[PDB]
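**Q** Right, I'll just put the structure down here and ask away after.
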Amino acid sequence: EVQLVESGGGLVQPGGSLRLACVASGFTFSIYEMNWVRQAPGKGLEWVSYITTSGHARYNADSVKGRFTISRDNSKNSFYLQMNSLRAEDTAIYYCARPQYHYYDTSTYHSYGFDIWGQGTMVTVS
Amino acid sequence: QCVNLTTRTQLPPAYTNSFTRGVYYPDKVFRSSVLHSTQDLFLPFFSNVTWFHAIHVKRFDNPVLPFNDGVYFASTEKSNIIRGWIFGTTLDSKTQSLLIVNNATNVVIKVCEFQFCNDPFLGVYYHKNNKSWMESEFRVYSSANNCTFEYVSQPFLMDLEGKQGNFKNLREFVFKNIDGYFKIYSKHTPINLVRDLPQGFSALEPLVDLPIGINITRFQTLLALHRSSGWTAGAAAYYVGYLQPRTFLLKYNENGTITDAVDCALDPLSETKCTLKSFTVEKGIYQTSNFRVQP
Amino acid sequence: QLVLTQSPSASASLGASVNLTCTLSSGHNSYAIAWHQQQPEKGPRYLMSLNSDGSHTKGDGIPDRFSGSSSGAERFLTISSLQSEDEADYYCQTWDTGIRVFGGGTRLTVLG
Ligand SMILES: *[C@@H]1O[C@H](CO)[C@@H](O[C@@H]2O[C@H](CO)[C@@H](O)[C@H](O)[C@H]2NC(C)=O)[C@H](O)[C@H]1NC(C)=O
Ligand SMILES: *[C@@H]1O[C@H](CO)[C@@H](O[C@@H]2O[C@H](CO)[C@@H](O)[C@H](O)[C@H]2NC(C)=O)[C@H](O)[C@H]1NC(C)=O
Ligand SMILES: *[C@@H]1O[C@H](CO)[C@@H](O[C@@H]2O[C@H](CO)[C@@H](O)[C@H](O)[C@H]2NC(C)=O)[C@H](O)[C@H]1NC(C)=O
Ligand SMILES: *[C@@H]1O[C@H](CO)[C@@H](O)[C@H](O)[C@H]1NC(C)=O
Ligand SMILES: *[C@@H]1O[C@H](CO)[C@@H](O)[C@H](O)[C@H]1NC(C)=O
Ligand SMILES: *[C@@H]1O[C@H](CO)[C@@H](O)[C@H](O)[C@H]1NC(C)=O
Ligand SMILES: *[C@@H]1O[C@H](CO)[C@@H](O)[C@H](O)[C@H]1NC(C)=O
């Protein structure tokens, strides 16, 4: 069964460093690249960063001011957001979701849109 | 374990033109705004390349072709069929073999004495109860034997996908074997739904300089097949051409990347451009250095 | 990036029909979307990855009631025979060169 469980919440002043994770099981990580999504309280959800299956990272979306970092430990079957420098706006839910395009795929590439989503964690920062 | 899944259909290879493809960076130094001339193994412009495509219509074909001096490779990709190659000399018996492979996250390079069956493929299995897909299959080689070299690195074939529309993932490769060093060059370019080598230019970046030193005469390309006419699947088409010893003249742009390359052996205008070392020529008489004929 | 001119509040009677609208920037006219439904106080639920031709790719537990259509550079999601569970947030998102987009969400106050 596919599931995306998270942990690593915490209340810190802006500029603090914490430990975010997206543990999963029931499916292959080698052929699945993972995204991250940010949802401010009462605002729309906005992705922040992601890692590919090979290992290349994209700290795009221009809301990350060079503050968030993404990595992955395929050996331990786990997914971490290499986390540091929390700021005031970062108090939000961090639903991590699993894209539909697994590396062994057919049909048209109308994939990379998320089929499943994690339960999310609230990391309150002020 | 391997099986005789040939189903080979014989058709003449549709020779097609590449239109100024196959050029790479000859040296590892950052130039700019210069016209450096070089003599190296290059794919000649407007040269015959072999359109190989084993799919559509249970048409499967994957013959053994000669590495010659070098092998320009292209892999217009739709659903990740081309997974690697099995370069070598005899591809069986007691000789040395190379098994360049591109895995799901890395690149594994093994130079060893593998034994091969006639139809190598990589088989991926999909299960209903667990859904995990595993590459835990080996039917290109039956087993490995008295092995010498192993190499694990970042994979060459890289997605570079997420963008939409009509653009396609054109994957280009250059293989050459000099001083026992199998050099590999690559670049990936989006193409707007073109059914032919695109009308543009290519700058193949250097990837690895492997210190192998093995004889390579008959190369071959691996494919991946699903499980499910047992063990058939996919859709693929690729293009193979051969490098020959030629002379090019490269013009470097202001960013240090090449813009266009002017060949020195196709046309009299290109010979004059080569012998005058410039990319713009006026009207008049230009004596040409002799590159027309090779004995 | 593309902007979504999706109404902040749209409503109709239960058992009736509505049509959600995901608007997309003219620069990416032939771009596809995928729809995510965020029921309140829970996680997102993926409904369909809409092709530019209106073809379907469906998630688990979603009936044929939820369907998508396309016209021009903009996109639709169709709902027929509304029930109690429709009060939720709907997000339309897209693809780019490493750049997802998502949208303000479609708070939906179906009156009934
Ligand atoms: C393909 O890639 C996978 C990575 O998911 C490899 O599996 C492991 O790879 C490491 C290092 O490459 C080895 O130390 C492990 O023993 C491998 N575990 C296995 C095979 O269960 C794999 O080696 C790569 N190559 C092939 C041919 O599958
Ligand atoms: C789930 O997948 C794993 C491998 O990723 C399975 O473990 C092996 O699966 C292969 C299927 O090709 C079997 O041939 C092996 O016998 C399995 N190993 C063992 C020790 O049983 C696992 O069986 C799969 N789950 C299923 C099939 O329910
Ligand atoms: C590299 O491989 C080629 C091809 O196997 C070798 O060429 C063979 O050399 C033997 C020497 O007795 C001849 O009998 C064969 O007829 C040759 N075959 C071909 C196809 O040329 C070559 O000698 C090897 N070594 C090099 C090139 O240094
Ligand atoms: C390429 O092959 C075609 C036949 O398919 C042939 O007519 C043509 O002459 C070849 N190109 C060159 C430069 O000889
Ligand atoms: C080749 O393999 C044989 C066993 O099959 C072994 O005796 C021999 O030492 C190996 N030679 C090399 C060079 O690895
Ligand atoms: C590179 O090329 C681009 C466009 O051709 C230009 O904006 C830039 O100045 C060039 N040089 C560098 C160092 O980026
Ligand atoms: C979109 O909604 C309107 C109003 O409900 C309706 O007239 C139109 O037919 C709908 N479009 C599609 C494709 O269902």
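In chain B, numbers come from Swiss-Prot; the residues present are 14-70, 77-247, 256-322, in order.
How was it done? The header gives electron microscopy, 3.1 Å.
For all residues, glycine too, the Cβ spot is worked out from N, Cα and C.
The mutagenesis experiment B:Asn121 to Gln is recorded by Swiss-Prot, whose note states: Partial loss of biliverdin affinity. Recorded in Swiss-Prot as a natural variant, B:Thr19 to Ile carries the remark: In strain: Omicron/BQ.1.1, Omicron/XBB.1.5, Omicron/EG.5.1. Quoted from Swiss-Prot, the note attached to the natural variant B:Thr20 to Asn states: In strain: Gamma/P.1. One natural variant catalogued in Swiss-Prot, B:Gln52 to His, is accompanied by this note: In strain: Omicron/EG.5.1. Per Swiss-Prot, natural variant B:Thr95 to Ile is noted as: In strain: Iota/B.1.526, Mu/B.1.621, B.1.1.318, Omicron/BA.1. The natural variant B:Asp138 to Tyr is recorded by Swiss-Prot, whose note states: In strain: Gamma/P.1. As a natural variant entry, B:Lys147 to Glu appears in Swiss-Prot alongside the note: In strain: Omicron/BA.2.75. In Swiss-Prot, a natural variant is listed as B:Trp152 to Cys, annotated with the note In strain: Epsilon/B.1.427/B.1.429; when coupled with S13I induces resistance to NTD antibodies by changing disulfid bond in positions 15-136 to 136-152. Here Swiss-Prot describes B:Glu154 to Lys as a natural variant; the accompanying note says: In strain: Kappa/B.1.617.1. Under its natural variant annotations, Swiss-Prot gives B:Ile210 to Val the following note: In strain: Omicron/BA.2.75. In Swiss-Prot, a published natural variant is listed as B:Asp215 to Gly, annotated In strain: Beta/B.1.351. One entry in Swiss-Prot concerns the natural variant B:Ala222 to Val. Its note says: In strain: 20A.EU1.
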**Q** Please report the distance from the Cα of B:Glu154 (variant position) to the Cα of B:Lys147 (variant position), rounded to the nearest angstrom.
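**A** If we compare the Cα positions of B:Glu154 (variant position) and B:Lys147 (variant position), the gap is 16 Å.
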**Q** Report, as a single number, how many Cβ atoms besides its own are within 10 Å of the Cβ of B:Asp215 (variant position).
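**A** A count of 13.
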**Q** Compute the C-alpha separation of B:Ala222 (variant position) from B:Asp215 (variant position), stating it in Å without decimals.
**A** 18
**Q** Find the shortest Cα-Cα separation between B:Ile210 (variant position) and the recorded positions B:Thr19, B:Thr95, B:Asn121, B:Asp138, B:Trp152, and name the residue that gives it.
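**A** Comparing Cα positions, the closest of these recorded positions turns out to be B:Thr95.
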**Q** Within the chain of B:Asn121 (mutagenesis position), which residues six or more apart in sequence place their C-beta under 8 angstroms from its C-beta?
**A** B:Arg102, B:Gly103, B:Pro174, B:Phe175, B:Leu176
**Q** So the entry has no coordinates for 6 residues flanked by B:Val70 and B:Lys77. How far apart are their C-alpha atoms in Å?
**A** 7
**Q** Looking at the ends of the gap, B:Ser247 and B:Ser256, with 8 residues missing, what is their Cα separation in Å?
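**A** End-to-end across the missing region, Cα to Cα: 9 Å.
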**Q** Report the variant positions (B:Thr19, B:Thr20, B:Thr95, B:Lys147, B:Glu154, B:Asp215) that meet this criterion: Cβ distance to the nearest atom of ligand 1 under 6 Å. Use sequence order and write none if nothing qualifies.
**A** B:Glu154
**Q** Going by Cα-Cα distance, which of the variant positions (B:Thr19, B:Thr20, B:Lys147, B:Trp152, B:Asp215) sits nearest to B:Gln52 (variant position)?
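**A** Of all the candidates listed, B:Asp215 is nearest in space.
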**Q** Which ones, of the variant positions B:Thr19, B:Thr95, B:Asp138, B:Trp152, have a Cα no more than 10 Å from the Cα of B:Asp215 (variant position)?
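**A** Near B:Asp215 (variant position) by Cα: B:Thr95.
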**Q** Near B:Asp138 (variant position), how many other Cβ atoms are within 10 Å of its Cβ?
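**A** So the Cβ neighbour count for B:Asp138 (variant position) comes to 19.
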**Q** Is there any among the recorded positions B:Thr95, B:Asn121, B:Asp138, B:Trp152, B:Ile210 whose Cβ is under 8 Å from chain A, and which ones, in sequence order?
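**A** Qualifying residues, whose Cβ lies under 8 Å from chain A: B:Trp152.
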**Q** What are the sequence-distant neighbours of B:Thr20 (variant position), meaning same chain, six or more residues apart, C-beta distance under 8 angstroms?
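**A** In sequence order, the residues whose Cβ lies under 8 Å from that of B:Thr20 (variant position) (at least 6 apart) are B:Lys77, B:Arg78, B:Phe79, B:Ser256, B:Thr259.
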**Q** Just give me the nearest neighbour of B:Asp138 (variant position) among the variant positions B:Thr19, B:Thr95, B:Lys147, B:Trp152, Cα to Cα.
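**A** Answer for the nearest of the variant positions: B:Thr19.
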